[PDB]
Amino acid sequence: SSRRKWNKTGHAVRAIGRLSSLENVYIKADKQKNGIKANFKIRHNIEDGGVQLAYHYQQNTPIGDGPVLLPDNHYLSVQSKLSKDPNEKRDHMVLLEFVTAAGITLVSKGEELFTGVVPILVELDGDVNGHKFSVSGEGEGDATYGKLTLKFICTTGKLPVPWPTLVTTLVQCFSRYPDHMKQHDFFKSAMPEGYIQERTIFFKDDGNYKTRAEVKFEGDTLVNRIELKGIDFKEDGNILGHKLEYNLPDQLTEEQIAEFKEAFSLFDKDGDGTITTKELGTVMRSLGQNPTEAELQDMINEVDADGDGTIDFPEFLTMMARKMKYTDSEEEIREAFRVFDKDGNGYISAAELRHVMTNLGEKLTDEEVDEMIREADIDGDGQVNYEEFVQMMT
Ligand SMILES: [Ca+2]
Ligand SMILES: [Ca+2]
Ligand SMILES: [Ca+2]
Ligand SMILES: [Ca+2]
């Protein structure tokens, strides 16, 4: 009951953390190559706790000479679910994805090829620190909903890396672009002749992959053929040591939605179901920071699916769900901690916790504060240190 207001305030601080990071797939025109480039960061949960980050840089250039659509800057937003087929004995992965374009606030000939369900084949040959492997995958895509359903088999036996590290490499032409962004869909404009997709992926504190793929129609089927080379991986790191989680629970208790609704209400001060730049600004000032109008617009734009310039309740819930599913880096948890630890000493005092509360919404004269400190205070000093904070928040 005072643990309830940690959750509330914790979620709010986590929401502001989210709105200040860059989590989507960022796309920009590359006129020199008549294509596009992208960059983004992927988070892979480490089974025993922590996150393995994978930084991606990407380049796409058309295989043919027809004109292609070169986009304004925007992003793709991906939801992925990995599972296992219980009748499959081979090393494998079942993958369901939804991908939508956004990032531009309120139609090519190649888009015609994607109006129904299109079969897909994927073939990958890889070599990571000398361990070679192959993967084949098959399924279908339905661009109308930005949807993909595929099964992948390692045809060479055991995969020497974790399956989740290969998801990005294993057909963005299946993304759903909304009506007002059709002119930014490079991927389908290149079809049917297709495009070359190249990446380098840096796994932090570890090795990297370098990939080259050809994505084109062969007959009625959209085919993605890839080579991958990985080097400099550590034999006891998260990749070659198989320490990454396969299965993230797409949980969402009704309890969790209710707790997100509670944090949503700190931002949504007029109770209209949507967070405006004025509301988000109010909250951020009240926490000390002092952002311009432009920054507030960019923050909202990072999670604003419909492009209306506001974060509505369901867009907030989606954002909070992804933020809880994927582990934060140590730097990010430290930033959250700093919002409470105003003086920087490494310890949240009854006083510091009050300031943050007063300033954020809650009325709470000294008594309920004390109970909050006590609830989180493992070592008994009457203060909350980092490690106690980290435990409070899981
Ligand atoms: Ca509002
Ligand atoms: Ca919106
Ligand atoms: Ca302090
Ligand atoms: Ca303590």
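Sequential numbering from 1, following the chain as shown.
Per deposition record, X-ray crystallography, 2.4 Å.
Cβ atoms are placed via backbone N, Cα and C, with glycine included.
One entry in Swiss-Prot concerns the mutagenesis experiment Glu97 to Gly (Swiss-Prot position 222). Its note says: Suppresses the 399 nm excitation peak, leaving only the longer wavelength peak at 475 nm. The C-beta environment of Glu97 (mutagenesis position), restricted to residues of the same chain at least 6 apart in sequence and closer than 8 Å, consists of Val78, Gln79, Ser80, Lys81, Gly146, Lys147, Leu148. Secondary structure at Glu97 (mutagenesis position), as computed by DSSP, is strand.
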Can you give me the CA-CA distance across the unmodelled stretch from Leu106 to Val107? There are 14 residues absent, and I want it in whole angstrom. 17
